[PDB]
Amino acid sequence: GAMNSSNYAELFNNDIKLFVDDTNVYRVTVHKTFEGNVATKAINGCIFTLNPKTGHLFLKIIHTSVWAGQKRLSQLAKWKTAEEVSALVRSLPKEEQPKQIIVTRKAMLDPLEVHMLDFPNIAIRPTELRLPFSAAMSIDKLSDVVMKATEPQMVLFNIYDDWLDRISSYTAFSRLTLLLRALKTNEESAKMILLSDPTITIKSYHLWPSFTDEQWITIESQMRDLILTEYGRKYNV
Amino acid sequence: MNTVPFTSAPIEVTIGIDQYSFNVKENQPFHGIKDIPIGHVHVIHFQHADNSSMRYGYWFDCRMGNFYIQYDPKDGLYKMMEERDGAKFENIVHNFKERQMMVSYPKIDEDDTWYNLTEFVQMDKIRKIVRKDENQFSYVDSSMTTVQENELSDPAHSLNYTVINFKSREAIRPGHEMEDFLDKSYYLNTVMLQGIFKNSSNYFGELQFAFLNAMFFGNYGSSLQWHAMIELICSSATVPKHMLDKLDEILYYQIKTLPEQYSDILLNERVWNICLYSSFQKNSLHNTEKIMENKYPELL
Ligand SMILES: CCCNC(=O)c1csc(Br)c1
């Protein structure tokens with residue numbers, strides 16, 4: 001059934017699983033028309049499909065041409081997501097296909113279930129975790145590849161960089177979600193923390209800076225402070 | 001007019017005949033039901049006074065043979081039997097009609113209720129849902145499960161309704177996943193009507209039969225089947241106009257006949273609110289929406 005705090009270690013066992021987040025698939029700017037009406041202009045989007053054990057991120061870029069001439073785009077967006085996830089699974093060798101796909105919003109369950117009827121042995125699951133994957137577009141290199149795309153495209157990343165050389169996938173996911181939670185709660189401050197010291201750089205083949213173990217501990221602490229803070233500034237406490 | 005005689009009534013029992021019912025006391029001198037309209041299927045049903053558990057009964061058409069009820073003290077129920085000797089049956093019935101030991105099927109002459117509930121129901125199709133080919137009549141009870149329920153366990157005693165499942169490969173064409181899930185016209189018109197049922201009359205017959213088994217026996221899988229067949233029509237954007245018009249009449253009489261005090265268990269809030277207010281056909285069921293809103297506005 002649903003995924004929550006009680007079965008949290010299931011994410012890091014040896015059954016292949018993918019998280020799917022659709023919150024950045026259909027993205028718009030809202031603006032005024034010459035006549036003083038309001039209109040939307042779409043911008044490029046992405047499906048965020050993540051193996052939480054390995055870090056492998058299957059970033060399917062959604063080019064704005066896919067919406068051309070279509071109606072009810074927020075509903076279509078869920079079915080387009082399900083179509084693309086299903087095509088991804090079918091592209092993978094059998095031994096790489098997931099045994100479970102966990103969607104971060106319950107509105108994806110029926111679209112994905114219908115698209116995966118050919119895979120009766122793949123469990124489609126919701127979660128009660130409030131995961132911060134919408135903040136993925138605050139990662140500069142991910143935002144950059146989405147905005148530059150001129151056609152549909154799939155780009156593969158490891159969202160953990162090389163962290164699994166030194167830490168477990170449980171600890172690497174906890175770090176990722178802390179980073180993304182911070183970026184979601186205050187992007188500017190989060191980004192300042194990550195890049196304040198110009199001597200720590202992001203390798204060309206990485207997403208995040210090359211922090212030592214001690215430096216990650218300082219960083220992680222700073223992100224917690226920010227999250228507790230903003231939570232005060234928000235609720236005045 | 002035809003007759004369903006009884007050998008006796010050894011146990012106290014409430015007897016139903018179509019939408020009528022009456023109480024028979026233990027060893028009361030009751031010998032059956034006369035004046036039953038020819039031309040319609042009928043259902044004779046039972047609820048023991050000592051055990052309201054297990055409502056059960058028999059679907060039959062008097063044109064297909066001479067049937068009688070004889071209580072079985074071993075199996076503990078009123079059994080419907082067929083008399084092959086036509087002259088013994090005539091002799092047996094006349095005796096009971098002379099001694100006035102039978103209740104008369106009490107049809108009001110203005111009253112088309114039973115016709116309206118059974119318009120498309122045929123014994124031959126009943127016998128394909130309820131498989132027991134040595135008998136011309138069909139036994140149903142409260143606990144019988146459907147073929148679809150056994151897939152989610154004695155197959156001989158099952159209700160073989162047509163399986164409807166909205167998240168199934170039969171319902172969803174490869175490459176039309178979103179289209180076919182949100183507008184089920186393909187599944188209704190091509191898969192079910194043209195492919196399985198052949199025509200809308202057979203579709204409506206199963207729908208009516210599922211409703212009646214839900215109402216008379218509280219058969220839960222029948223109720224599921226009735227709501228699924230309603231929802232498949234209401235969730236199709238493209239339905240022939242004559243089917244929609246007839247559906248509205250069908251449902252209207254079902255809602256009209258439903259016991260007011262059973263609405264809580266026989267009506268699915270989600271299906272009905274969806275059908276009347278959100279579906280493609282939300283504006284196509286005028287009679288049904290009007291009675292639903294005046295009789296069960298709580299549900300909505
Ligand atoms: C062994 C069954 C004996 N009874 C009958 O044949 C019969 C025929 S109409 C009715 Br009422 C009873």
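Don't overthink the numbers, they just go from 1 along the chain as shown.
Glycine is no exception: its Cβ is also placed from the backbone N, Cα and C atoms.
For A:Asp21 to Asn (Swiss-Prot position 1853), Swiss-Prot lists a mutagenesis experiment annotated as follows: Reduced growth at 30 degrees Celsius. Strongly reduced growth at 16 degrees Celsius. DSSP gives A:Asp21 (mutagenesis position) a strand state.
According to Swiss-Prot, the mutagenesis experiment A:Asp22 to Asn (Swiss-Prot position 1854) carries the following note: Reduced growth at 30 degrees Celsius. Strongly reduced growth at 16 degrees Celsius.
While the structure shown retains the original residue, Swiss-Prot records the mutagenesis experiment A:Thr23 to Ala (Swiss-Prot position 1855) with this note: Reduced growth at 30 degrees Celsius. Strongly reduced growth at 16 degrees Celsius. Residues near A:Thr23 (mutagenesis position) in space but far in sequence (CB under 8 A, at least 6 apart, same chain), listed by position: A:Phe48, A:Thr104, A:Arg105, A:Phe133, A:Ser134.
What Swiss-Prot notes for the published mutagenesis of A:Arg105 to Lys (Swiss-Prot position 1937) is this: Severely impaired growth. Reduced growth at 30 degrees Celsius. Strongly reduced growth at 16 degrees Celsius. Counted within 10 Å of its Cβ, the other Cβ atoms near A:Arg105 (mutagenesis position) come to 16, all protein chains included.
Neighbour density at the Cβ, taken as the number of other Cβ atoms within 10 Å, is lowest among the mutagenesis positions A:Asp21, A:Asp22 for A:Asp21.
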